[PDB]
Amino acid sequence: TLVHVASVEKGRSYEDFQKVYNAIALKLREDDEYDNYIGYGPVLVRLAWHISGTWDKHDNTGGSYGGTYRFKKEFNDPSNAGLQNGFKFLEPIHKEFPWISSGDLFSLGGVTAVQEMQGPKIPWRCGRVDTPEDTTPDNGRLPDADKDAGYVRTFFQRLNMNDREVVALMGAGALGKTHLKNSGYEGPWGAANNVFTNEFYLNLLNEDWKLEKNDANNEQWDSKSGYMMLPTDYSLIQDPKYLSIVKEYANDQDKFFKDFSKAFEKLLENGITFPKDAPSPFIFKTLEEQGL
Ligand code: HEM
């Protein structure tokens, strides 16, 4: 019940993908003004998560492999509202490197953004293959934000993620912000929202949060510091098992970076079979490491 074998883009190797990395990274640098100077890093790692998070372990439908976000049904998923911005960013890159598959580009965009925003290295594998429009999953596989801990735990079981993987993933460097017109929630999780940090965990623990209603008539937790947490975020300190992992990552930056790197790669790779003869995962160099 549904197999997807990774097939390396013909004749490509590490250096080819580093070149795509760099063009993405260079474009991140250049289009700095987007979203009141947040830049496109956060929306790129949200795009990578949403294209991967449609996966279902039961029948291997959804997932990053087929690059199906390029079809209207998924592009138009209300859950993906705002991600068009990320797709538009990547269009010039796809045009310069037409040989890369859509799944590989969406997922490599997420890796690139995380690394350029000073996050951990994320090992990445190529070989996703575009699949037809009829393989696009239905809307409704991404998680709601108005729910509690039990919802979150059950939701992520479908993505084969456990408690520790779920808390590392959500804490997601503390990046970008909620926008009322996209999601019915408004504001950032922290102060350094285009730098990958463990500040989400710190803020959850140390801020003084009040449950308020936003202009869209949705509840969210708000802080005097100007920060916000989704009901689902806040549930990570309401559930005692989540809570001890929140404290752990708030008190160990390196541990969080390593756990996140593992789970993000895992997330991006769910549903994909890699041949024994596949190339090993690539670790890309940042622009800064290349002196670029
Ligand atoms: C229970 C799971 C989660 C829920 C309910 C969810 C929900 C949300 C919501 C409502 C937004 C705001 C969208 C908008 O208004 O622009 C948001 C932002 C985003 N999400 Fe999540 N999220 C979850 C998991 C994740 C995880 C696992 C990642 C990736 C590792 C992630 C990365 C992001 C990013 C980076 C943003 C900011 C995008 C922007 O600034 O443009 N989310 N998400």
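All residue numbers given for chain A refer to Swiss-Prot; the residues shown span 70-361 in order.
Going by what the header records, the deposited coordinates were determined by X-ray crystallography, 2.0 Å.
Heads up, the Cβ atoms here are built off N, Cα and C, so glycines get one too.
The Cβ of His119 (active site, proton acceptor) lies under 8 Å from the Cβ of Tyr138, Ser148, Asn149, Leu152, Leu211, each of which sits 6+ residues away along the same chain. DSSP assigns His119 (active site, proton acceptor) to a helical segment in the three-state reduction. Look at Swiss-Prot and you will find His119 tagged as active site, proton acceptor.
What Swiss-Prot records for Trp258 is active site, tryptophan radical intermediate, and it gives experimental evidence as the kind of evidence. The local packing around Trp258 (mutagenesis position), expressed as other Cβ atoms within 10 Å of its Cβ over all shown chains, amounts to 25.
Taken residue by residue with DSSP, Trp258 (mutagenesis position) is part of neither helix nor strand, so it is coil. Under its mutagenesis entries, Swiss-Prot includes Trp258 to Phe with the note: Substantially diminished activity.
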